[PDB]
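Colleague: Dropping the structure in here first, questions after.
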Amino acid sequence: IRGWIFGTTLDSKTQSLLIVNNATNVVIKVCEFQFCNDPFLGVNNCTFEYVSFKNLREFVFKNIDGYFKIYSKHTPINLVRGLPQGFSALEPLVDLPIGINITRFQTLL
Amino acid sequence: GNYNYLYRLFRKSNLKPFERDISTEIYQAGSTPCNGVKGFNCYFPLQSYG
Amino acid sequence: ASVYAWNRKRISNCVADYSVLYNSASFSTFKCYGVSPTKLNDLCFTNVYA
Ligand SMILES: *[C@@H]1O[C@H](CO)[C@@H](O)[C@H](O)[C@H]1NC(C)=O
Ligand SMILES: *[C@@H]1O[C@H](CO)[C@@H](O)[C@H](O)[C@H]1NC(C)=O
C-alpha cells in the first residue's frame, strides 16, 4: 500500500489531501490528481505541501476540525493474520495544519 | 476601486474552526438547479470590498 | 399610488409569511435585504407596511 487520499470530490473542483509513502519518504499535497491505477509495483492551487505478513502496522487518521492528526505503531505478529488479540498502543506522528474539509477516503494500491 | 480583494457573502453551512474553502460554485437560494442561472434563486458568492 | 405621493398601507395583528414570496417566480422583480430570505420568517414587529 503506497498511501491514501482524503477529501470530498477526491479529484477536481476543490482541494483533497494526497499522502504518498514513497519508499524512503512521506510526500503530502492538497491539490487533486487522477493517479490511482498501479504505483505499487515495478515489473492547481496547491496551497499546502509537506515531506518527511509478520509485521502488523496500525494507524489512526483524525481531522480535529482544524489540523490532520496521525498516530501509528509497528508490531510483530504470528502469521495468523486476523488481528491477534495482544494489546497495543499507537503513538503520535504528525499534526498537519491543512484545514481541508473531508468526508471520504481511498487507498493507493 | 481595488476589486482584487474578495469575501464569501454566504455558504450552505457555517465553517468549522479553521475550515478553509476556496470553492467558486453558485449558491442556490431557491427551487432552480442553478447551472449558470444568477441574480434570482441562485447567486455567485464571492463578493468584493472594491 | 403615484411615487412622489407613495402610500404606507398598514399590516397588523396577523402572522406574516415571506417564504411563500421568496420561493415564487410570480413577480416581474423580487428582492430581500439585511438578512437571508430564510431568516425573514423568524422576525417580529409592532407593525408591518406595504
Ligand atoms: C520518491 O521516489 C523515488 C523512487 O522511488 C525515490 O528515489 C525518492 O527517494 C522518493 N522520495 C522523494 C522525497 O523523492
Ligand atoms: C485558483 O483559485 C481561484 C479561486 O480562488 C481560481 O479563480 C483560479 O482559476 C484557480 N487557478 C488554478 C490554476 O486552479
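Chain B is numbered as in Swiss-Prot; the shown residues are, in order, 447-496.
Structure method, as recorded: electron microscopy, 3.3 Å.
Keep in mind that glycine also has a Cβ here, set from the backbone N, Cα and C atoms.
Per Swiss-Prot, the features are:
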MUTAGEN   B:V483 to A  Increased resistance to neutralizing antibodies
MUTAGEN   B:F490 to L  Increased resistance to neutralizing antibodies and human covalescent sera neutralization
VARIANT   B:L452 to Q  In strain: Omicron/BA.2.12.1
VARIANT   B:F490 to S  In strain: Lambda/C.37, Omicron/BQ.1.1, Omicron/XBB.1.5, Omicron/EG.5.1
Colleague: Name, in the order they occur in the sequence, the residues of the same chain whose CB lies under 8 A from the CB of B:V483 (mutagenesis position) and which sit 6 or more residues away.
Modeller: B:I472
Colleague: Are there recorded positions in B:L452, B:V483, B:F490 whose CB lies under 8 Å from a CB of chain A, and which ones?
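Modeller: Cβ contacts with A: none found.
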Colleague: Could you check what DSSP calls B:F490 (mutagenesis position) once collapsed to helix, strand or coil?
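Modeller: It is coil.
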Colleague: Which of the three DSSP-derived classes (helix, strand, coil) applies to B:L452 (variant position)?
Modeller: strand
